[PDB]
Amino acid sequence: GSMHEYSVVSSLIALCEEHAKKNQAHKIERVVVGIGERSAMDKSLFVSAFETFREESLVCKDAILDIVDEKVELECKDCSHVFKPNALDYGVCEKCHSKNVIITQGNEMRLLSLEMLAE
Ligand SMILES: [Zn+2]
């Protein structure tokens, strides 16, 4: 198969290393991530992979990864409105009476911010 489960991992750790040389920090303190509550991904599995590959780079080993549990949000296609998943039978858009809405937040993870220690 393919190591797609380590793509996100390798990417983030490389980004940490590339920021720390550019800011001339040569360390990290924290990283902060947002995992949507409908992505069904194990936060424990993702961090355990990040902590495993951490050893690739000396600046990376002094860090911790903080997972924010993120909410779900429903956007409308050709419209101008956004709401929370609640109704079903009458679960149409508030402006336009159709169920054409999509998940803009809740299915997908992203990085939120990073931190570095000067000392
Ligand atoms: Zn709409």
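Our numbering is plain: 1 for the first residue shown, then up by one each step along the chain.
Backbone N, Cα and C define each Cβ position, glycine as well.
Under the heading Ni(2+) binding site, Swiss-Prot lists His4, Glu5, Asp42. Feature annotation from Swiss-Prot assigns Zn(2+) binding site to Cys76, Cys79, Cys93, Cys96. Here Swiss-Prot notes a mutagenesis experiment, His4 to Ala (Swiss-Prot position 2), with the remark: Cannot bind nickel. Lacks hydrogenase activity and has only 2% of the urease activity. Per Swiss-Prot, mutagenesis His19 to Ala (Swiss-Prot position 17) is noted as: Does not affect nickel-binding ability. The mutagenesis experiment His26 to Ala (Swiss-Prot position 24) is recorded by Swiss-Prot, whose note states: Does not affect nickel-binding ability. Here the residue is the original one, but Swiss-Prot notes a mutagenesis experiment at this spot, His81 to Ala (Swiss-Prot position 79): Does not affect nickel-binding ability.
Residues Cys76, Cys93, taken from the recorded positions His4, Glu5, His19, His26, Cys76, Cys93, are distinguished by a CB atom under 6 angstroms from ligand 1.
All protein chains included, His81 (mutagenesis position) registers 12 other Cβ atoms within 10 Å of its own Cβ. On a Cα basis, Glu5 (Ni(2+) binding site) lies 31 Å away from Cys76 (Zn(2+) binding site). Nearest to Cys93 (Zn(2+) binding site) in space, judged by Cα atoms and limited to the recorded positions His4, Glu5, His19, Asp42, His81, is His81.
All protein chains shown were included, and the count of other CB atoms within 10 Å of the CB of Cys76 (Zn(2+) binding site) stands at 20. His4 (mutagenesis position) sits 39 Å from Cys96 (Zn(2+) binding site), counting Cα to Cα. Only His26, from the recorded positions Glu5, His26, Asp42, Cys79, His81, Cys96, place their Cα within 10 Å of the Cα belonging to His19 (mutagenesis position).
Between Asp42 (Ni(2+) binding site) and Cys96 (Zn(2+) binding site), the C-alpha separation comes to 36 Å. Apart from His4, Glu5, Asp42, the Ni(2+) site neighbourhood in this chain, defined by C-beta within 8 angstroms of the site C-beta centre, holds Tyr6, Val8, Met41, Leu45, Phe46, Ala49.
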